[PDB]
Amino acid sequence: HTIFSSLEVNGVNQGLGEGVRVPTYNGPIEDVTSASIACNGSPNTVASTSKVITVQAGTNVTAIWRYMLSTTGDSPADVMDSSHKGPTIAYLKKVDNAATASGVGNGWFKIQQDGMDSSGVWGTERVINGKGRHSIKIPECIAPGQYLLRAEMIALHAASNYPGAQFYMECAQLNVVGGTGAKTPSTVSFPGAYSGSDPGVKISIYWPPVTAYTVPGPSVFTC
Ligand SMILES: *[C@@H]1O[C@H](CO)[C@@H](O)[C@H](O)[C@H]1NC(C)=O
Ligand SMILES: [Cu+2]
């Protein structure tokens, strides 16, 4: 139970729910076939925002995860419960207008993921114990313009069966400047990119102890 509730760019936090479409409820989406898997949604309620955040291509932005919209701190309990082990992931989608595009459908490409490292520590644990910070590189080689940024944490503590995996995501509204457009990513759809039978979605992280993990979705796009 967590919310990506603000974005930091060039060392500056852009504001609570400012350029990030935030729910007030911190509950997960558990149905990978729902339209809500793209940018959150029903049975949650997601606020709109007119702010579109300018970011230079080739630089990193930082999604800031918090337990609730009211959360002031950045200690582990202020981010997400430590039971919620799983990957962090981020995607972009080129859109006409980042303030109005829904995010549902094709066009997403993956730009970051952090599953389990060689010491057995999960991406979500780095966020939980790193002040809620989820660092994501905007590729240098994509076309400039309006994008949605979908940042996600998947909690797998209750994922032995499907439904079970808990998907926490929000979309930020970006204006990417300085992208060269040298490469056009292959894309996937939300809903569509994840299935309940994926080895990273239906997974007992305890029986047996997991030593390696396959993050769901496509390969990370690289320049
Ligand atoms: C920028 O984000 C990328 C992932 O997209 C990562 O490879 C890199 O470590 C990040 N830079 C940081 C955290 O300073
Ligand atoms: Cu939870």
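Note that chain A is numbered according to Swiss-Prot, with residues 16-238 shown in order.
Quick check of the header: X-ray crystallography, 1.1 Å.
Placement of Cβ uses the backbone N, Cα and C atoms for every residue, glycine included.
Look at Swiss-Prot and you will find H172 tagged as active site, proton donor, backed by experimental evidence. Neighbours of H172 (active site, proton donor), defined as other CB atoms within 10 A of its CB across all chains, total 17.
The DSSP secondary structure for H16 (Cu(2+) binding site) is coil. The Cβ neighbour count for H16 (Cu(2+) binding site), using a 10 Å radius and every protein chain shown, is 14. Residues or ranges marked as Cu(2+) binding site by Swiss-Prot on the basis of experimental evidence: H16, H99, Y183.
Summarising the annotation, Swiss-Prot assigns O2 binding site to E45, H172, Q181 and lists experimental evidence as the type of evidence.
Secondary structure at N75 (mutagenesis position), as computed by DSSP, is strand. In Swiss-Prot, the entry for mutagenesis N75 to D states: Loss of glycosylation. The structure shown retains the original residue.
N75 (mutagenesis position) has none of the recorded positions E45, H172, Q181, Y183 nearby, counting only those with a Cα within 10 angstroms of its own Cα.
Residues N75, taken from the recorded positions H16, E45, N75, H99, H172, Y183, are distinguished by a CB atom under 6 angstroms from ligand 1. Around the Cβ of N75 (mutagenesis position), a 10 Å sphere holds 14 further Cβ atoms from the protein chains shown. When the alpha carbons of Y183 (Cu(2+) binding site) and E45 (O2 binding site) are compared, the span between them is 9 angstrom. Less than 6 Å separates the Cβ from ligand 2 in the case of none of the recorded positions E45, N75, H172, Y183. Within 10 Å of the C-beta atom of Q181 (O2 binding site) sit 20 other C-beta atoms, taking all shown protein chains into account.
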